[PDB]
Amino acid sequence: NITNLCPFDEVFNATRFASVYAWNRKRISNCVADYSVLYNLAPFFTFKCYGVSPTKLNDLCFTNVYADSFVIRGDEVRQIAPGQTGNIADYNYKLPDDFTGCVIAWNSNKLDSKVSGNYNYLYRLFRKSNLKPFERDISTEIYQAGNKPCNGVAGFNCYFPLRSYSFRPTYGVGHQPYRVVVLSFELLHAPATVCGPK
Amino acid sequence: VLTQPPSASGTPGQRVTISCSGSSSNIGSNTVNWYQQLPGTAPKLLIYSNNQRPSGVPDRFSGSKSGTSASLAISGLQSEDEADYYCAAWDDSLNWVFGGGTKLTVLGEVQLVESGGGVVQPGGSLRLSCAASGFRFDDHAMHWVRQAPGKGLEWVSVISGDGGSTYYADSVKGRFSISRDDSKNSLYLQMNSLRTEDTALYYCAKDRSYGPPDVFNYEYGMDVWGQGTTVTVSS
Amino acid sequence: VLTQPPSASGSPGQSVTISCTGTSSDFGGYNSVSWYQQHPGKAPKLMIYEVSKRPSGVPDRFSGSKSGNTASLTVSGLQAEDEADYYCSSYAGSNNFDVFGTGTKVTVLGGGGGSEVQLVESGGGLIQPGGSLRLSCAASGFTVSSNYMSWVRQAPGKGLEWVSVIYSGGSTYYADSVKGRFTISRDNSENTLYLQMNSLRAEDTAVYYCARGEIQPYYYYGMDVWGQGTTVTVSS
């Protein structure tokens, strides 16, 4: 019998989703992942699955699926790919060249853009090196541009390593809030729980 | 490559089912699109995203994407549904492969006008112009879809709303240059190394997505087309 | 490619108010419109980065509001003795170079950075055509391995244009003019950051400028310092 549905319905529908420097890592397991329902969800704009096909995905068991959600601009969705550089690809979220999941994403310029000043998100414009594949840097220390100690100051040597977006409703596509959720798949030496409807 | 019934049939009152076969490289990883073209008039979008329809398309059309093949359905066809139906999908090899066309015959507001055709000397050619009127040109992409007289459709090139990455076909690669300039929402396509096998209409088609149809593999379609010029090189 | 008036001399300092009309949008997404006072000779100097937001300098040139689809930089009441060419670059496109504008002659009359961090170059006097010449901009101030560096070249007559951008540690984005024939390589992690010619195609005769910060996605960085460039003078 088809019971114990996945909590994916609670993931793809919310008000405040996440930021790119602090992205969720929901470990979903022990359910019949019906990816056919994930197709006829809200009108997504990207369902590029790199590893396998969604038709054959419903016939393969898995151990646990890592759902990672964030919000980026329109011209940045291209950077969420198995191997690519960018201000968001190597500083906030990087995917290895083995991603067996999907890059599901959709425009959300209906509830993530109000005309009051949207100083809510950030994208970590400053960094010291490229982030490890699937790494999250939840830090707020003032970025030090070398050659001088900084016990916390903002001028001419040390700046805020984060910068907020400027999402506004009266803009064009490309500068609009786009919610991107990736589903990393894995199979360790553990019994597979999530298989799919049979 | 897409397999499609070349010329099917049908009877009035009941329904038919036009199908389209494609490998997992184009349809299995993307979304199919069904376009309708009446004999004489410019083509128009019929079904996009495999389950959605534009505001102009009524409920008389339905689509399904079961597996690696697409299936169309026209519940209760009539004399008005006697037109050509084309399939189209973005293959993962940076190309836009179209169908062949289905002669489903049963015998019982923004203008996108373009110009720049005319018979020219072979080998060389001229530029292909295009225009519009107040439709937020920056927030949409443009395609070039040439169609030989009486033949089917095929994709030439695509320019995204950003104006950056662009993709060309397997035959028009290199010797073609597509660009956009936001003077009056124009589109310039320069052609080189003419082989006289280009006698078509060269529709300057409008889309609805913003980026190149390789990152947005679920919304890419084609909005209201424009009356293209009959360019007949003929050497 | 942007649209700027070739010159502006009528009514000096009263109704000049030059502006870079045409951005296909509400003047970019990041809302950052740059204004560099590129005086002939020395390197350009930062004047306006945000809408107006005039930094520590001359205060008689402000009010660069985005009037409709253009940023009308109010330059009236500034002065009546200047011979320079101003520039404007405003965009937010991912990996889209050539963001600078055409040469705007804002000469009101016409007729009538050194000790900050550092300024050094290579001095490419009589460059052999092609080859591989390395140009360094050793900075004894801020770390040349932590901040974002850039390279912008300008040729006699033609305006400025973005040529090279390098991020913190893991990006080597090149411009569309070189398209790959230019190989950016950061120098010693505690000394400097140099460039590489790699068999130019006779178009790299323009003079170079190693900018300490990004131009289009601009950040204040405390102070905007440039370096005096060198004339390549190819001999093809």
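Here Swiss-Prot sets the residue numbers for chain A, with the shown residues being 331-528 in order.
Heads up, the Cβ atoms here are built off N, Cα and C, so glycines get one too.
Listed in Swiss-Prot:
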- A:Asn343 to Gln: Reduced viral infectivity (MUTAGEN)
- A:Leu452 to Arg: Increased resistance to neutralizing antibodies. Decreases HLA binding to NF9 epitope. Increased binding affinity to human ACE2 (MUTAGEN)
- A:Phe490 to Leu: Increased resistance to neutralizing antibodies and human covalescent sera neutralization (MUTAGEN)
- A:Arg408 to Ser: In strain: Omicron/BA.2, Omicron/BA.2.12.1, Omicron/BA.2.75, Omicron/BA.4, Omicron/BA.5, Omicron/BQ.1.1, Omicron/XBB.1.5, Omicron/EG.5.1 (VARIANT)
- A:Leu452 to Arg: In strain: Delta/B.1.617.2, Epsilon/B.1.427/B.1.429, Kappa/B.1.617.1, Lambda/C.37, 19B/501Y, Omicron/BA.4, Omicron/BA.5, Omicron/BQ.1.1; Contributes to cellular immunity evasion and increases infectivity (VARIANT)
- A:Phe486 to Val: In strain: Omicron/BA.4, Omicron/BA.5, Omicron/BQ.1.1 (VARIANT)
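A:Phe490 (mutagenesis position) is surrounded by 13 other CB atoms, counting those within 10 A of its CB over all protein chains shown. Of A:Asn343, A:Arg408, A:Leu452, A:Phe486, listed as recorded positions, those near chain B by the criterion of a Cβ under 8 Å from one of its Cβ atoms are A:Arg408. Calculated from their C-alpha atoms, the gap between A:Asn343 (mutagenesis position) and A:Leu452 (mutagenesis position) amounts to 21 Å. A:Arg408 (variant position) is 34 Å away from A:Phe486 (variant position) when you measure Cα to Cα. By neighbour count, meaning other C-beta atoms within 10 Å, the densest spot among the recorded positions A:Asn343, A:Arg408, A:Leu452, A:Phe486 is A:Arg408. Proximity to chain C, defined as a C-beta distance under 8 Å, is registered for the following recorded positions out of A:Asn343, A:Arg408, A:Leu452, A:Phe486, A:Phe490: A:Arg408, A:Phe486. Looking at A:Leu452 (mutagenesis position) and A:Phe490 (mutagenesis position), their Cα atoms lie 11 Å from each other.
Straight-line distance linking the Cα atoms of A:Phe490 (mutagenesis position) and A:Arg408 (variant position), rounded to a whole number, equals 26 Å.
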